[PDB]
Amino acid sequence: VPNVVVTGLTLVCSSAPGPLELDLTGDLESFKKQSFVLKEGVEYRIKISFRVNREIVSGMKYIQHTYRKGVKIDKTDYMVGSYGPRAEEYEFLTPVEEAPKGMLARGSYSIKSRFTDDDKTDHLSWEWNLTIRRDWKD
C-alpha cells in the first residue's frame, strides 16, 4: 500500500455543463481513448487529490507535458509542497489557464501527467485528453 495514493483529477471550470473527473484509482489505460470537451477560451484549473498514509513526503512536484498529434508542445512543472501523513485527503490546484481558441487550435490534445517528489518517486503517471471545441455540445 503506497505511502502516497493519488485518487483523482478534476478539471475545474465554472462554465462547464457537468463535472469533468478522472478516477485515478481506476483503469488508467481507458483514459487514453477518452477526452474532456472544453469550450475554446475558457478559464480552468486542474485539481489533483491524494492521500499520504505513513511518512512525510517532501518536494512534491506535479508535471504536465501536452502534445498535439503526438508531438510535445508544452512542458509545465508545478512545485506543490511538503505533506505529512494523515487520514484526510489532500488537494492542490494548478494556476488558472485558458483553453486555446481558433480554428487552428481546436481539436484534441493529450496530456501526460506525473506526480513525483524529491526522491523521484513515481507516485502516479497517467495520460488523458482534452478536446477543444467552439461549444460544449454544439
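Numbering, chain A: per Swiss-Prot, residues 67-204 in sequence.
Per the header of the entry, the method used was X-ray crystallography, 1.6 Å.
Note that Cβ sites are derived from N, Cα and C of the backbone, with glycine treated the same way.
Record note (Swiss-Prot) on the mutagenesis of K99 to A: Loss of interaction with NGFR. Among the mutagenesis experiments that Swiss-Prot reports, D185 to A is described with the note: Loss of RHOA interaction; when associated with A-45.
Counting only the Cα atoms, the space from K99 (mutagenesis position) to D185 (mutagenesis position) is about 31 angstrom. According to DSSP, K99 (mutagenesis position) is assigned to a helical segment. The Cβ neighbour count for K99 (mutagenesis position), using a 10 Å radius over every protein chain in view, is 7. Around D185 (mutagenesis position), there are no C-beta neighbours below 8 angstroms that are at least 6 residues distant in the chain.
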